[PDB]
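Notes follow the structure.
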Amino acid sequence: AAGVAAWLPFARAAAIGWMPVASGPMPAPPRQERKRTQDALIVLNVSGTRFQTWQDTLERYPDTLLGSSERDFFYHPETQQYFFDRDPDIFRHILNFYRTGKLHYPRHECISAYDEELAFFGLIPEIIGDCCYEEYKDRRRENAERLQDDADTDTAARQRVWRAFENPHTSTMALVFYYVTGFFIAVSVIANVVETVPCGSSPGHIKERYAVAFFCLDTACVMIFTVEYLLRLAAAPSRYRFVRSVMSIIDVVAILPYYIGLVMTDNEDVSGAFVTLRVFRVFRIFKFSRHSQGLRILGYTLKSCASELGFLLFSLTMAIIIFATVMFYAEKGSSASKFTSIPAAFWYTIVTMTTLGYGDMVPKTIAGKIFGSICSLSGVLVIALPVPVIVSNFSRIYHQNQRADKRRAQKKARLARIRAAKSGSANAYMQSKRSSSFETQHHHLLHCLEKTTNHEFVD
Amino acid sequence: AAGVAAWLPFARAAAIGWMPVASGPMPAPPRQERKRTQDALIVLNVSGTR
Amino acid sequence: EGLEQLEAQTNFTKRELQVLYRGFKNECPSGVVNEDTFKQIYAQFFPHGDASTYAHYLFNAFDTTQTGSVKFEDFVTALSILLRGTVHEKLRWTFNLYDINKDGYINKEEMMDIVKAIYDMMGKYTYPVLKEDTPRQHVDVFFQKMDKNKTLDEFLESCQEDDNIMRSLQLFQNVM
């Protein structure tokens, strides 16, 4: 490597190994200099104290800024030294790297400062040793998501109400429509549940109540929902991506059952589909998605931990199979023999997975009870395996939600500070027009612009 | 502000953009002590460390 | 380089060259400046309006060979030939500045965008209350100053035929 130049003369001695075999013109060493060592401990004073290093130590990596004559841009001639104006402690790590050829990242420093110091000295971030590289990468990813959140979104016609619509806490009309459609979803699901109660839609008194008025309550509500969906069809920034969004899928799934039942009863009386209609009528519960602040958090959390839940599914299925087979095979000889099949044992294994317990189905042989107890314990551990990951992701996302709110407030404060500084500069220019060394030339350029545009500046 | 005060000469090049579009009495530069950055580095000590 | 770059590709002293390089590296640690840096320095210098398209043209003039980001050598060479160069060099720089495309003539739209870049900076806080008309009279005055027919040589001669712009050229040739 280029950093082991001090061992270069030793390789010269290696020629003696093959020198008797060597035979040729030997164009001789190319005008070598300084037979005796004249290594100068060149001094590099960085905003204060100084660091001395050998010339070959600084020149073993000429590809960087400190190599070649580029460093002489920061050379200080009247003092006979290199007065760099950079941070004097990251330079220490740079010097250690130059000596070693390997750079270590100390843990307790800001990544922004470290990276801009790296860029100032013409280095690459990929030379960090694996001992420090993993930590630097963690810090990179955390500050990267930080800066991503710093500039995610900014609030910026007929489509304009769309921004009001999808941010209902902007205008009174959007907020009232949002609240009232939530009330409509709630009243529709309440209508369904109070339809199911015997007092409303059962022959409680055949002698005499059964109101068919509820048959209207859904339809109107359904039509109401349609309009906002149609609203999102009208002010759609994306015609197809909006439908591809899961929210739209949930909305259309909740909307469809009334119309599909209309079509069915218009054409058929398919058995088993009307009850399916009633079942699917409930997905206004899922339509509550926008009103529920945390339901989006729950969905994103479930999406994030997909592999963990899949592994849970696989493990629980395997445990259910094993235990159900064992208990059916070791219990089929019982008198009652409620373990009449492997599916019959499935229900017992699944009620003993979750410490649920019904007593309707219990083993009656000595092996049965002990296998059931072991089954219960194994189910407990299996089901408890992924819940820490699930709740960790949920709480995490909750934390990024609140911290993103705080960061948005901080960015608003910072833009207010920037505009305040702009106003301060403007009024400073105005008072200079009415009445440091830098401000003299600043206002000189301002007056030159005024002359070239012949437009005087007022308060 | 002066946060990039080391870039004033470049801004002067910007002025070069707009002479043919200019119409004024040209009050000239307001003069200065020195037209450079010859101000040498200052050594400042903080508890025995300069 | 900095070792032989004393006058070969610059027109400044060693002290001025080194201080300019140190300042540029302080503002651009990577050693290469981009368009957005021009935008934000030009906005910081003049905090009274919008400074987008004029800075874009300035960078395009600095962006030699359309690389997209100029290095230090060409930047300092341009600064040297504009601040301590010859008159023909300044006129060549202005020619390249006003020639957004690569045609032999400068048309109406080029002057339109140039005068808009000049006039948008003051914003809505000026005493004369400029409107879109004042760029029209300015472009008319410039064009009647230019040749009647639908020339870079004519613009050069007009520049050197008027002493007001020549005395507006040594404003910064002397200082810094």
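Numbers in chain A track Swiss-Prot; the residues on display, in order, are 2-157, 167-218, 224-450, 472-495.
Going by what the header records, the deposited coordinates were determined by electron microscopy, 4.5 Å.
Backbone N, Cα and C define each Cβ position, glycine as well.
Among the features that Swiss-Prot reports, Zn(2+) binding site is placed at A:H105, A:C111, A:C132, A:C133, with the record citing experimental evidence. Residue environment of A:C133 (Zn(2+) binding site) contains 16 other Cβ atoms, counted within 10 Å of its Cβ in all protein chains.
The Cβ of A:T370 (K(+) binding site) has A:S391, A:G394, A:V395 as same-chain neighbours under 8 Å, each 6 or more residues away in sequence. The K(+) binding site annotation in Swiss-Prot covers A:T370, A:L371, A:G372, A:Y373, and the record cites experimental evidence as its basis.
For the recorded site, A:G309 (mutagenesis position), the DSSP three-state label reads helix. Around the Cβ of A:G309 (mutagenesis position), the number of neighbouring Cβ atoms within 10 Å comes to 12. Here the residue is the original one, while Swiss-Prot reports the published mutagenesis A:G309 to A with the comment Increases peak current amplitude and causes a negative shift in the voltage-dependence of activation.
Under its mutagenesis entries, Swiss-Prot includes A:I312 to A with the note: Increases peak current amplitude and causes a positive shift in the voltage-dependence of activation.
For A:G314 (mutagenesis position), other Cβ atoms within 10 Å of its Cβ number 16. Quoted from Swiss-Prot, the note on mutagenesis experiment A:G314 to A is: Loss of channel activity.
Counting only same-chain residues at least 6 apart in sequence, those with a Cβ under 8 Å from the Cβ of A:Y315 (mutagenesis position) are A:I412. Quoted from Swiss-Prot, the note on the mutagenesis of A:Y315 to A is: Increases peak current amplitude but has a minor effect on the voltage-dependence of activation.
Among the mutagenesis entries in Swiss-Prot is A:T316 to A, noted as: Increases peak current amplitude and causes a positive shift in the voltage-dependence of activation. A:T316 (mutagenesis position) carries a helical DSSP state (H, G or I).
All protein chains considered, the CB of A:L317 (mutagenesis position) has 13 other CB atoms within 10 Å. As a published mutagenesis entry, A:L317 to A appears in Swiss-Prot alongside the note: Increases peak current amplitude and causes a positive shift in the voltage-dependence of activation.
While the structure shown retains the original residue, Swiss-Prot records the mutagenesis experiment A:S319 to A with this note: May impair protein folding. All chains included, 16 other C-beta atoms sit within 10 angstroms of the C-beta of A:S319 (mutagenesis position).
Shown in sequence order, A:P401, A:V404, A:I405, A:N408 are the residues of the chain, 6+ apart in sequence, with a C-beta less than 8 angstroms from the C-beta of A:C320 (mutagenesis position). Among the mutagenesis entries in Swiss-Prot is A:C320 to S, noted as: Increases peak current amplitude and slows the onset of inactivation at low voltage, but has no effect on the voltage-dependence of activation.
Quoted from Swiss-Prot, the note on mutagenesis experiment A:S322 to A is: Increases peak current amplitude and causes a positive shift in the voltage-dependence of activation. May increase the affinity for the closed-inactivated state of the channel. Cβ neighbour count for A:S322 (mutagenesis position) (all protein chains, 10 Å cutoff from its Cβ): 10.
While the structure shown retains the original residue, Swiss-Prot records the mutagenesis experiment A:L324 to A with this note: May impair protein folding. Every protein chain considered, the tally of other Cβ atoms within 10 Å of the Cβ of A:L324 (mutagenesis position) stands at 15.
In the three-state DSSP scheme, A:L327 (mutagenesis position) falls into the helix class. Quoted from Swiss-Prot, the note on the mutagenesis of A:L327 to A is: Loss of channel activity.
Taking Cβ-Cβ distances under 8 Å and a sequence gap of 6 or more within the same chain, A:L328 (mutagenesis position) has no neighbours at all. Here the residue is the original one, while Swiss-Prot reports the published mutagenesis A:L328 to A with the comment May impair protein folding.
Cβ neighbours within 10 Å of A:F329 (mutagenesis position), excluding its own Cβ and spanning all shown chains: 10. Here the residue is the original one, while Swiss-Prot reports the published mutagenesis A:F329 to A with the comment Loss of channel activity.
According to Swiss-Prot, the mutagenesis experiment A:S407 to A carries this note: Increases peak current amplitude but has no effect on the voltage-dependence of activation. May increase the affinity for the closed-inactivated state of the channel. Within 10 Å of the C-beta of A:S407 (mutagenesis position) there are 12 other C-beta atoms, taking all protein chains into account.
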Pairwise CA distance, A:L327 (mutagenesis position) versus A:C133 (Zn(2+) binding site), rounded so that it is a whole Å: 35
Helix, strand or coil at A:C133 (Zn(2+) binding site) [DSSP, three-state]: helix
From recorded positions A:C132, A:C133, A:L317, A:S319, the one whose Cα lies nearest A:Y373 (K(+) binding site): A:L317
Fewest-neighbour residue among recorded positions, criterion Cβ within 10 Å, set A:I312, A:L371: A:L371
Mapped DSSP class for A:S407 (mutagenesis position), helix or strand or coil: helix
A:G309 (mutagenesis position) and A:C133 (Zn(2+) binding site), Cα-Cα, nearest whole angstrom: 38
Other CB atoms, at most 10 A from the CB of A:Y373 (K(+) binding site): 10
